[PDB]
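Chemist: Just dropping this structure here.
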Amino acid sequence: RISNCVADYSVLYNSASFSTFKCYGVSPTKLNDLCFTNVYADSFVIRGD
Amino acid sequence: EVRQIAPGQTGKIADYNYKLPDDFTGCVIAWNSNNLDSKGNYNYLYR
């Protein structure tokens, strides 16, 4: 859980080290301006297919 | 970037050097050129 901080989504997006980075409810460009209440990052490993 | 070069598609190269309009009408063709450009090719570039 991430809270009580300022997130520079612009840096993360410009730091395009990821192959596929898509949001199904938001547009990546609008992320930097938009603000969120609760942010939860779920990390794991899967297969390409 | 084949996906990136397409209407309503974004990417690192897209929006920086070439961005198709959504309303445009046309065709796009892409293919592998490893054999043709096989020896990197610093003549190729990306800003």
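The numbers used for chain A are those of Swiss-Prot, and the residues that appear cover 357-405, in sequence.
According to its header, the structure was obtained by electron microscopy, 3.2 Å.
In case you wondered, yes, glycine gets a Cβ from its N, Cα and C as well.
As annotated in Swiss-Prot:
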{"type": "VARIANT", "residues": "A:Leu368 to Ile", "note": "In strain: Omicron/XBB.1.5, Omicron/EG.5.1"}
{"type": "VARIANT", "residues": "A:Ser371 to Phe", "note": "In strain: Omicron/BA.2, Omicron/BA.2.12.1, Omicron/BA.2.75, Omicron/BA.4, Omicron/BA.5, Omicron/BQ.1.1, Omicron/XBB.1.5, Omicron/EG.5.1"}
{"type": "VARIANT", "residues": "A:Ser371 to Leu", "note": "In strain: Omicron/BA.1"}
{"type": "VARIANT", "residues": "A:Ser373 to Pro", "note": "In strain: Omicron/BA.1, Omicron/BA.2, Omicron/BA.2.12.1, Omicron/BA.2.75, Omicron/BA.4, Omicron/BA.5, Omicron/BQ.1.1, Omicron/XBB.1.5, Omicron/EG.5.1"}
{"type": "VARIANT", "residues": "A:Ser375 to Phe", "note": "In strain: Omicron/BA.1, Omicron/BA.2, Omicron/BA.2.12.1, Omicron/BA.2.75, Omicron/BA.4, Omicron/BA.5, Omicron/BQ.1.1, Omicron/XBB.1.5, Omicron/EG.5.1"}
{"type": "VARIANT", "residues": "A:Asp405 to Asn", "note": "In strain: Omicron/BA.2, Omicron/BA.2.12.1, Omicron/BA.2.75, Omicron/BA.4, Omicron/BA.5, Omicron/BQ.1.1, Omicron/XBB.1.5, Omicron/EG.5.1; complete loss of interaction with host integrins"}
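Quick one: how deep are these features, and who are their neighbours?
Modeler: Every protein chain shown contributes to the tally, and the Cβ of A:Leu368 (variant position) ends up with 15 other Cβ atoms within 10 Å.
Sequence-distant contacts of A:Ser371 (variant position), defined as residues of its own chain at least six apart whose C-beta falls under 8 angstroms from its C-beta, are absent. DSSP gives A:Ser371 (variant position) a coil state; it is part of no helix or strand.
Spatially close to A:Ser373 (variant position) yet at least six residues away along the chain is no residue at all, judged by Cβ distances under 8 angstroms.
Take the CB of A:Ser375 (variant position) and look out to 10 A: across all protein chains shown you find 6 other CB atoms.
When Cβ atoms from all protein chains are considered, those within 10 Å of A:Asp405 (variant position) total 3, not counting its own. Under DSSP, A:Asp405 (variant position) is assigned to coil, being neither helix nor strand in the three-state scheme.
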Chemist: What Cα-Cα separation, expressed in whole Å, is found between A:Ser375 (variant position) and A:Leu368 (variant position)?
Modeler: 13
